[PDB]
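*Asks:* First the structure, then my questions, so here it is.
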Amino acid sequence: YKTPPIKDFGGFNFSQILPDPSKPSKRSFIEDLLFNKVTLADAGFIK
Amino acid sequence: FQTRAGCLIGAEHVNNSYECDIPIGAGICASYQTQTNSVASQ
Ligand SMILES: *[C@@H]1O[C@H](CO)[C@@H](O[C@@H]2O[C@H](CO)[C@@H](O[C@@H]3O[C@H](CO)[C@@H](O)[C@H](O[C@H]4O[C@H](CO)[C@@H](O)[C@H](O)[C@@H]4O)[C@@H]3O)[C@H](O)[C@H]2NC(C)=O)[C@H](O)[C@H]1NC(C)=O
Ligand SMILES: *[C@@H]1O[C@H](CO)[C@@H](O[C@@H]2O[C@H](CO)[C@@H](O)[C@H](O)[C@H]2NC(C)=O)[C@H](O)[C@H]1NC(C)=O
Ligand SMILES: *[C@@H]1O[C@H](CO)[C@@H](O)[C@H](O)[C@H]1NC(C)=O
């Protein structure tokens, strides 16, 4: 499912949890906050 | 074909998207289909 372009949610405001198009990773503000908070080790990339 | 999981040899790479048939890794899956190579050749 995809949220509609117009965010007319009766005064409720979900900007900080919905995806942020600008970021290369389509993650919300809080998701980015969490990802930066956790200092992951041993990512397991191609290396 | 080069993939985030490693080197994949012997599988043609398409740019469509289907359901994961045989999971490989890093979002890449493999499947057995006609997929051109034609319309019946598998
Ligand atoms: C839903 O809630 C979020 C809460 O973040 C809101 O997004 C932004 O929140 C801030 C703070 O409430 C709004 O005010 C900003 O305040 C900071 C300082 O604290 C200023 O630096 C901002 O100035 C500029 O930057 C903003 C973002 O780039 C611009 O929107 C703003 O016009 C200025 O250019 C700003 O004054 C901020 O206005 C909102 N908006 C944005 C886009 O950040 C969000 O707006 C709420 N949802 C709706 C529909 O309003
Ligand atoms: C071996 O893996 C490394 C990445 O870990 C790559 O090697 C280089 O890739 C870039 C181009 O993408 C260039 O620097 C060179 O073509 C490659 N060699 C060197 C010394 O940089 C690449 O994925 C693999 N090696 C090759 C030749 O493709
Ligand atoms: C697949 O993606 C686009 C067409 O959808 C094209 O630019 C690209 O070359 C294609 N790659 C292969 C291996 O077919």
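By the numbers in Swiss-Prot, the shown part of chain B spans 643-679, 686-690.
If you check the header, you will see the structure was determined by electron microscopy, 3.0 Å.
Here the Cβ of each residue, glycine as well, is placed from N, Cα and C on the backbone.
Per Swiss-Prot, the features are:
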VARIANT   B:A653 to V  In strain: 19B/501Y
VARIANT   B:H655 to Y  In strain: Gamma/P.1, 19B/501T, 19B/501Y, Omicron/BA.1, Omicron/BA.2, Omicron/BA.2.12.1, Omicron/BA.2.75, Omicron/BA.4, Omicron/BA.5, Omicron/BQ.1.1, Omicron/XBB.1.5, Omicron/EG.5.1
MUTAGEN   B:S673 to A  No effect on O-glycosylation by host GALNT1
MUTAGEN   B:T676 to A  Partial loss of O-glycosylation by host GALNT1
VARIANT   B:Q677 to H  In strain: Eta/B.1.525
MUTAGEN   B:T678 to A  Complete loss of O-glycosylation by host GALNT1
VARIANT   B:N679 to K  In strain: Omicron/BA.1, Omicron/BA.2, Omicron/BA.2.12.1, Omicron/BA.4, Omicron/BA.5, Omicron/BQ.1.1, Omicron/XBB.1.5, Omicron/EG.5.1
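Locate each feature and note its surroundings.
*Replies:* Sequence-distant neighbours of B:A653 (variant position) (same chain, 6+ residues apart, CB-CB distance under 8 A): B:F643, B:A672.
Using a 10 Å Cβ-Cβ cutoff, B:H655 (variant position) registers 10 neighbours.
Under a cutoff of 8 A between CB atoms, and with a sequence separation of 6+ in the same chain, the neighbours of B:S673 (mutagenesis position) are B:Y660, B:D663, B:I664.
Here the Cβ of B:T676 (mutagenesis position) has 10 other Cβ atoms within 10 Å, regardless of which shown protein chain they belong to.
Mapped onto three states, the DSSP output places B:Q677 (variant position) in coil.
Applying an 8 A CB threshold to same-chain residues 6+ apart, the list for B:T678 (mutagenesis position) reads B:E654, B:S686, B:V687, B:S689.
Just so you know, the Cβ of B:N679 (variant position) picks up 7 other Cβ atoms within 10 Å once every protein chain is counted.
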*Asks:* Could you check what DSSP calls B:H655 (variant position) once collapsed to helix, strand or coil?
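*Replies:* In three-state terms, B:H655 (variant position) counts as coil.
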